There are 2 protein chains.
Amino acid sequence: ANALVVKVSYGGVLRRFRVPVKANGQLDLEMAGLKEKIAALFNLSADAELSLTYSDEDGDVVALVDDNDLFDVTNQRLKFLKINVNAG
Amino acid sequence: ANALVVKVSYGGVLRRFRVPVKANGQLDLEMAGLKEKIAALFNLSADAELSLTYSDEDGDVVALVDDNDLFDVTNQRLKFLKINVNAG
């Protein structure tokens, strides 16, 4: 009955919020619902371009592009996800 | 007159349901009755390919392909069966 901890950080300020999962198994938001969620935390202009990059299990710097790779984060089995913002 | 606990897990969310046996000794469903049963739990597109892999007694990742290997799960004498989905 549990959520995934997501920690983001832009301009050297770490934040954290939680994302519920369905009974089904997929994460209960999408990129369109995520990009506007990050713009809430940082008082960012939402029209700006967002370059979101997580960390893999085995430490690469992967890119986030679609709701298909948001599916992969569940199967990746990571303890908490960490997402870097690059704007402008 | 008793059932086998099967636990499935796709997108990192565990589920569980039970499967009865006959008086005779075989499991009381088959793959076509199983594959469409898993698609009920996960709201999966049933037209997608399913690659179902159980765990052996001695811990291998065996493949499930047919109703001949579903027979073997009874004789395998496992405490509860665990079935991983790989789609796409």
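Here chain B follows Swiss-Prot, giving residues 5-92 in order.
Quick check of the header: electron microscopy, 4.4 Å.
In case you wondered, yes, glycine gets a Cβ from its N, Cα and C as well.
In terms of DSSP helix, strand and coil, the domain 'PB1' (B:7-92) has 19 helix, 27 strand, 40 coil. Residues or ranges marked as domain 'PB1' by Swiss-Prot on the basis of sequence analysis: B:7-92.
Experimental mutagenesis at this site is recorded by Swiss-Prot as B:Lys11 to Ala, annotated: Loss of homodimerization; loss of capacity to form large aggregated cytoplasmic structures. Counting only residues at least six positions away in the same chain, the Cβ atoms of B:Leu18, B:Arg19, B:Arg20, B:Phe84, B:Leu85, B:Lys86, B:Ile87 sit under 8 Å from the Cβ of B:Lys11 (mutagenesis position).
Mutagenesis annotation in Swiss-Prot: B:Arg19 to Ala, described as Loss of homodimerization; the structure shown retains the original residue.
For B:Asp60 to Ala, Swiss-Prot lists a mutagenesis experiment annotated as follows: Loss of homodimerization. Same-chain residues at least 6 positions away in sequence with a Cβ under 8 Å from that of B:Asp60 (mutagenesis position) are, in sequence order, B:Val66, B:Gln80.
Counting every protein chain shown, 14 other Cβ atoms lie within 10 Å of the Cβ of B:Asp73 (mutagenesis position). Looking at Swiss-Prot, you'll find the mutagenesis B:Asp73 to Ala noted as follows: Loss of homodimerization.
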